[PDB]
Every structure is written in structure tokens, then in C-alpha cells.
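Written below as C-alpha cells is the structure these notes are about.
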Amino acid sequence: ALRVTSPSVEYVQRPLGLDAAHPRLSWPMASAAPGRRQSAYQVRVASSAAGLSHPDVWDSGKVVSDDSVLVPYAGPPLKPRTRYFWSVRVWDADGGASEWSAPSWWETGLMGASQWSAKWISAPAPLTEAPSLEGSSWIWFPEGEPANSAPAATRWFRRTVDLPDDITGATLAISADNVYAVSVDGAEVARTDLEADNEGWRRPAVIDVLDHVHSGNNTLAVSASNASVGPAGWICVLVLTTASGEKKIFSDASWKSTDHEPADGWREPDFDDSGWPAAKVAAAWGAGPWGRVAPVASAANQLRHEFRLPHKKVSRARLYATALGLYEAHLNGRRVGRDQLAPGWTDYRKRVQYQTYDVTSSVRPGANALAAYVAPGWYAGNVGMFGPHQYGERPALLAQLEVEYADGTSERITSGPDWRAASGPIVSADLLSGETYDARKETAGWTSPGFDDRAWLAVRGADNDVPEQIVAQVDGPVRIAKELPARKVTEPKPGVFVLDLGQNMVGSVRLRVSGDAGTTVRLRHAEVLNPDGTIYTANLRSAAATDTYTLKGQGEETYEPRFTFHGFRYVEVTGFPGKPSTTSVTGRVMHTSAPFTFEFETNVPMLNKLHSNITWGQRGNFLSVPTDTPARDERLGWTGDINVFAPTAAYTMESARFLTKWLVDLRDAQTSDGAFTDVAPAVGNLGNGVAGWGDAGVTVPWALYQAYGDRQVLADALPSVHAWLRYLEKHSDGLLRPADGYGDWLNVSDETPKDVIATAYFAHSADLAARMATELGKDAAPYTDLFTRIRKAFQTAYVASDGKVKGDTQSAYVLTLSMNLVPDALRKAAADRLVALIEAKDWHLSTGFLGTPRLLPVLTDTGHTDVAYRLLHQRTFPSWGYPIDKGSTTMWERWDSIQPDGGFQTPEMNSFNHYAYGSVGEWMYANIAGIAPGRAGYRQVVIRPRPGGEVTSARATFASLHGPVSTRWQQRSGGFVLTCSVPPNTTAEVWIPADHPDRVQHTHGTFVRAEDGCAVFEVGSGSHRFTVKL
Ligand SMILES: [Ca+2]
């Protein structure tokens, strides 16, 4: 008989906090007997597992249908905060019913803003703002009008100040147009450098100076330099904290200045400056050309609330939470959940995602404490190459804890004005810069009741814009999926240790260290090494990717960052007490919580490595949004990159929830004139309307539809697709598109004309829109007609009588053949020419981002699988093999990220972890493993392994929505054997290469025809075997 295995709701088993009005149910089935199809199903939903025999929510009754995947709930409207139990049974094609599936459940979340009574809260200004420059003045030497114009020169400044007794803290905030070097009592405490300056006056530094100040007279001295003729000035505040409040010392006319280089000693207390004139105020803070300049603070503050619960039996407790920023919540001394970087990145003006946690076993009778760290994240911290405060200035928390009692009563505890805040140990936390943690600043016991917080500060209501929508998180929360212990420790310079994790990973480390309180360990993170064995970080650009930990002197300390992440294979450790060992550093690999769904293995080590690298490049960049790179100061949701990689991504991980979520981001960013943006979420004024980039709005829904059969993804995308096509028609001339855009980005000196590219993508988008309309039973004629008209305009403009395409590049042919743009009479000629260009390059590809994903497929489509294998197995540059031979463990941004001479490509743009060239994956899975969808969502699977190159042996399992699709084939002593497993309610078309077609032995299925050297079989579900002996 047929049985239901692993039923799911919205792609997952037992989702907690699901807000869908009509959650989509799936029931993979298993059967030892071949050839099974579903004729009917019946779903029941009830308020308890036992209640399913007499269901109180829904009973579909027996529904005549072969649908078994993503069937929408169609009972009475669902209520918020409710657990729904469900079960399904089916009838096979004979009429026999299965067992009822073992009962399962989903639980709704809050389903709408009105169900929140919590308030947004933030730590108060002393905890979320850096010491500021307000009250201070920009000063210079008294020459002319320095705020307008000063010479390109250095000026010198001194001030002796009498500081109060009992100083407990001291900070210096300082900025200069253009650079400065500041000292206290002759010891330099900070500087900026002329060569490194790029409008550094915009970014004041804040420095702790307690170790250099004392009571009584202290001498401050500053040199400052103006880089060119124009505005000059420098500004500072020295804040001294004592138990009786703050004292501030400003830059102002009480400072002495000189314009002639002073004698040495000029920084020392007893130097004679009595002949130096007073410094001149160039502008008060806020005045001059410099505006309201402020230092940036990025602390992850602690927020907490104690409360009393009744002594009654708890039936259930849930915490719903989110942040404008990032948070980690704690309840009664125990961290809540296992998510990292919650709530993730959305356009916070339009939506923020909330999380739901089961905390039933954490709540207590009597005294309870709820607590959270709250950090800047994407909301307020550095984002890409664009700096901080993209959405707001200060992070905010929203939290609602609901406890239900067995007597039917309940309590609700929320974020609000009664919460208290403290700085705690996380001094700085930034996604790009890293995290700085001082264990001495720990407040032991703060996540537990009975804690003394009388000297904590009242929280404030947040002044953040309220997101339009608060929605249950759609994608899998980022979680640690695995740990990578350090594989070796080197010491390439004295006291500078480099630990190799053996894999370029994304996440952060656990540091174990024992040593004296006050010892500071620094951890820098790198993707690659210099030839001397030191870490190379130039390609990271402005992202420091440095975590700093100061010890509390308490046994074997453990430090695990919370509010940052890096992309790296190597960790450089400085300041370690003694010698780190491999146990000192362990990588914690973080990404979206989605399963891997493709196992692939061949007889060829290099292909197995290529597959590993693909899955590592994908997972490294699947953290909240599909990113271009996880390591440098970028990490943006680049449309081009996911456009090319989506079909491969949908083989190797369950990518439906992740890319569904991202397409919501893309549509949130679509411009008012219908242009898809270059990145989504849209930050930093990057462009829009770019061919092969903005087209992700069409190609990514289609890729999800092909992999999963997800009709809802198409329905939700189609109106944005219409608006995109309308935009593209408006921005074209007789349907020909401008030669603008990125083009075939990072091709190997084989540049395709951008108008050929742009017009090809326009047509392809029209083609896909017709295919979507068709799948949805909508009217496709307008789109089909549009496609027809673009293809004609395209062929006339760029395709010659002999089949030559304008630009005569590898990508020019790849794209036209792929998108069905070459007239059919000329496909042979166009493909012949492609092969000719490959042969001419000594059997190397030349394609960039847009050409590469379609190259091996086009080669196979046109009867050149042998050539595809040649490219695939190629080891010399450019190739997939070239980087692998150089020790790659991910896909690089460039074919030559490490060049053949051994040097690096330009650090201006050179990542070792972009998934784009991993798009070769889909060709391997479809052709070596022989697993491809004949109908959307693998309702029919085409099993067409094409042996070739060095592959004589392959095995694969794809975790489809209908269940596992497996293949295993072997060529040996003349003979071929293929076995496969095809799940119930699906069918397969199997192609078996054979000298003599009608001689193939087969356990199941029907010979239908001979084609291209193989017997073609049609087969139903089950375990099949095919053999060809001689
Ligand atoms: Ca200047």
C-alpha cells in the first residue's frame, strides 16, 4: 500500500508562528510497489491530535485530484496564536485508501499588527550615542578665515588643563579637516594619516584615554594638517567622568597655536608656549562647511525586565519578538532559541519580520526575568560601502511574552517604559567592522530574576519610524549549521598566529583563552593568504572584519560573537597569552535554516570538489538575503548574481522559502516606473533597469516554479513582471534596448555588446511572462505577441545571414541559442561558430556572469556534450579546475582572482566567494546525475545521464517536494547499468545510451522510441533498473 511520509506545511515540518491565511500542505508518499498515482485526498484539521477523528476545524472530504504538493488550506478562517493539528490520507489509482498520516501540526502567529500590545523600546541616549562634539568649536591657527580657506599646511596646538579629582572614566572624541595627531602629557593617543584620508573629518574617532589622564594639570597637544588649499579646522571634546557628574574640555580659544614647526619637547608639559597666539575658532559645531558631524556608536546594549507570574500550572508560553536592529533574547538565565542575527534584513520602512519561540518550559511561578541584547545590524550599522544609519540611528526592540494557564487565564508581559538598560560587555557590534567585547563589563546574573539593576537606566520609547507591516519571518532564520575546528596553527611573524579552518566559511568563531584580566585578543578574518603565510585582507576594502575580546581572568574563557559575521578561511590571532592551539578557535558556520537537498558523487575527485565548492559558495551567501559576497564591505542582495545562480541553488538547498522572501524584498524595491533595482533591499543609490540584473524579478520566480512547481510564486510575481515589461518597452526604440548595463560581467577578454545583451534579456522576459500567464490559466497572447515582436527586431539587428551574431563572442552565441533568439535555420551555424571560438581559445571558455550559466547547457542542446565535458574537466586558466588546483573551497568572483603569475587581482573588486560561476552546478545535476524536471516541480522527471569526459560512474539523490529522486549509473567492461528511484505520484522519462536500442533490459516501464543513441523509456514511480551488456 501507499503511505504518507513527512507531511509539511509551507515547506517545513511543524512551523511555529506561521501567518499564511491558506497554508500550503504537502504529502510525499512512499510505496514498495512501482507505478503509483494519487486519485484522491482528504485533509482533516482539528484543535487536537485526538480530535482528528471528529474534526472541529476542517474536513475537505474526499477530493478527486492528483495534487499532493502545496495544496492550500481551504477551510474556515484561521485564528491567531492557535495550534492546528492535521492529517491526510489518499487513494491510489485503484481506490485503496492509505492510513491517515501520523498527526502533525502548524501554529499561527499573531496574524496582524492589532495583536501586538508591546511598545518599541531603545536604550537611552547615554548608552546609544557616542560622546558628542556638541558644545565644542572647530579651531585652527589664527590665519584668515579657516572655515572658508586655509593654506595646505600643518599647524600645532597646545592646552594645559586642570582636571578634577577621582576620575573614573575619560573619553576623547576628535575630528579634523584633514588629519590630526593628538597626545596627552607627551604620549600620542590617536592619529589619522594624510595618505589614508578620504574626508575623514566626517567620521570623528572616540578614544578611551583613562590610561593617560590624571587629576591636576594635563597637557594636551595636537598637530593637524590641511591637505590642500581650502577649509581647515579640528574639533574635540575630552569628557571626564567622576561620581559627581561629567566635566567637558573643548577645542576653543583657550588653546595656544603656532604656524612654525616647534622645537622638540612641544608635546611635553613644561614646553614654553607663552609666545604662541590663541587658537582661532573657525566655526562652532554645526557651523562652517562641516555640519552636524557626530561620532558613531555601535554598542549592543542590555535591556531587561523582571516580573511576577502566578503559581498556577502553565499550559503554554510564547515569545514573539523583533528588532529594528538585531536582538538576542534571554528568559530566566537561558538564551531563547537558536537563531543568529534575528530578525534579518528587510526594507524596515515597509516591513520587519518577527520570530516566535516556544518558551513553555522556561517560565516560572513567581519571579521571572526577560532580557535582550539589542544591536545596530543592518538597520543602523554599516551596510555595504555606504556607512551606518541606513534606516535609523538607534536600535529598538519589540517583545511580547504570552503565558496561558491550564485554568484558561493568561498573562502578557511586554517591552515598554518599565524596562531598564545598561551598556554591558558588547562595546561595539557591526556587521562589517566586527564586534568588540570586554568581559570585565559583564553583569553576572542579569538574565535571571533577583538581579540588582537599581543603577541601570530607564529605557526610552524608540523614535524610529514604525514599519508599515510586522510579518512572521518567511525565510528560515539564520542558525549555526556546523562547526569547523582549526586544522592547523602557524606563526608567520612573532606572536601573530594564523589558524586555518580548511574551508572558506561564513559566520564567526568561538575563541577559548585563559589569561590575565585585561588581556586583549584580536581576531582578524581573511579569505586567502599572502605567499609569506600572513593573512591578506586588502580585498575586504573598508570591512575590518575584526573581533576584539578583553579577558576577565576567569579560567578557560569562551568568547562567541553575536552581532557580526565574516567570510573567511583563516583567522589571525594577536595578543593571545602564550600559544594558541587548534582548540583555541572553531568556526561556527551560519546560514538560513534550510536543508541541503542534493547529494552528488562521481568517480572524479575534481568534480566532487567542484560540487562541494558550489554548496559552500551558496550557503555562505544565503544569510537573510542572497548576497554577492559575505566578506568585503558589500554583502548586498544583487539581482544579477541570483538571476544566474537560482536554478543551481534550487537543486542544492531548499531555496523556496529563502527566495520567496527575497522576491518580496525585490518587489518592495521596484521603482514607481516599474524598474527592478540592481540590489534588493535597495540601499546606497545603486541603479535600476539593468538587463540580466533587474530580470531576476522574472527569472527567479520561474526558476522556483521549475524546481518546486510553486504556482503561488508565479501569481505573486506576475503583476511586477507586467510592470517591468512595460518599463522595458518604454525604454527601447523599435524594441531594441540601449547598450547600457553591466553586460556579460567579468568575461575573459571577450566583451559582448551591451545592446545585444539588453535586447536578448527583454525578449526572454517577455517569453517567460507568456509561460507564467499560461501556467496560471491567464491570457498569454499579449506576452507571446510581445516576445514574437522582440525576437524579430532582435534577429534583424544582430543576426547575420550566415548565423553570426554581433560581437562574435562566446556569450553572444550562448545567449541567443539559449533564449531561442537565433532563427531555427541558423542554429546549427551559430552553434558551430561557438564551438569554433572555444576551439580557438585552446578549449577554454571566455564567458562572464551572464554567459557562463547557459554555456554547458547550450553546448549539450546543440549536440556538443563532448565539448561541454572538455570545458568541464579543463584544469588550465580560465576554467573551474584552475581555482580548484589553487586550493579554492568556494567559487571566486573572477576567473583569475588569483592570477596565473601567482598575484591577486585588484583589491578594488576581488572576492573569493561569489556563487555566480557555481551556476555550472545545474548542468552537472541535469546531465551527469541525469535529474531534471520534465514537468514543473518534477511531476515528471527526465532521467538522461550523458556519460562523457572522465566520468564513468555517478550517484545522486535530489530531495524533491514529492520525495527522493535518486540515480546511480556505471559504465564498465562495455556494459551500462542505471538504477533509479522515482517517488509515488510522479513519472519519469528515462534515456539509456545503447548501440542497439531494443536490446536494453529493463525491470519496469515501456520502451517508446530510439533517439540520439538511446532507448527512451516511460516509467511510473518505484525502483527501476536498466542494463545494456555488450
Ligand atoms: Ca581641508
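Counting begins at 1 with the first residue displayed.
Any Cβ shown, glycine's included, is placed from N, Cα and C.
As written in Swiss-Prot, here are the features:
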type	residues	note
MUTAGEN	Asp177 to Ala (Swiss-Prot position 179)	Abrogates L-rhamnose binding
BINDING	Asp177, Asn178, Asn226, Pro231	Ca(2+) binding site
MUTAGEN	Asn178 to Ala (Swiss-Prot position 180)	Abrogates L-rhamnose binding
BINDING	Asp628, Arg632, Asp633, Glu634, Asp641, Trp693, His914	alpha-L-rhamnose 1 binding site
MUTAGEN	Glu634 to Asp or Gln (Swiss-Prot position 636)	Drastically reduces alpha-L-rhamnosidase activity
ACT_SITE	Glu634	active site, proton donor
MUTAGEN	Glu893 to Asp or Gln (Swiss-Prot position 895)	Drastically reduces alpha-L-rhamnosidase activity
ACT_SITE	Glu893	active site, proton acceptor
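It is 8 Å from the Cα atom of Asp628 (alpha-L-rhamnose 1 binding site) to that of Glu634 (mutagenesis position).
Around the Cβ of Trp693 (alpha-L-rhamnose 1 binding site), a 10 Å sphere holds 28 further Cβ atoms from the protein chains shown. Ligand 1 lies under 6 Å from the Cβ of the following recorded positions, listed in sequence order from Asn178, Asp628, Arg632, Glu893: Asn178. Under DSSP, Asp177 (mutagenesis position) is assigned to a strand (E or B) in the three-state scheme.
Sequence-distant neighbours of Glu893 (mutagenesis position) (same chain, 6+ residues apart, CB-CB distance under 8 A): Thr629, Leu746, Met909, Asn910, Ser911, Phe912, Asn913, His914, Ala916. Here the binding-site residues are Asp628, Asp633, and the one whose Cβ sees the fewest other Cβ atoms within 10 Å is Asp633. Under the three-state DSSP scheme, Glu634 (mutagenesis position) falls in the coil class. Other C-beta atoms found within 10 angstroms of the C-beta of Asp177 (mutagenesis position) number 30, with every protein chain shown included.
Checked against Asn178 (mutagenesis position), the binding-site residues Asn226, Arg632, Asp633, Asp641 differ in C-alpha distance, with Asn226 being the nearest. Using CA atoms as reference points, the binding-site residues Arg632, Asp633, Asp641 were checked against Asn226 (Ca(2+) binding site), and the closest is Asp633. Secondary structure at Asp641 (alpha-L-rhamnose 1 binding site), taken from DSSP and collapsed to helix, strand or coil, is helix. Same-chain residues with CB within 8 A of the center of the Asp177, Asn178, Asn226, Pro231 CB atoms, the Ca(2+) site residues themselves not counted, are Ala150, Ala176, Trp201, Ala227, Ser228, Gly230, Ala232, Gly233. Across the structure, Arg632 (alpha-L-rhamnose 1 binding site) and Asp177 (mutagenesis position) place their CA atoms 27 angstrom apart. Closest in space to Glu634 (mutagenesis position), of the binding-site residues given as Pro231, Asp641, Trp693, is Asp641, taking the CA atom of each residue. Other Cβ atoms within 10 Å of the Cβ of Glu634 (mutagenesis position) number 24 in total over all chains.
Around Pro231 (Ca(2+) binding site), the same-chain residues six or more apart in sequence whose CB sits under 8 Å from its CB are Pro146, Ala147, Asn148, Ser149, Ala150, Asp177, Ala282, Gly288, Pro289, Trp290, listed in sequence order.
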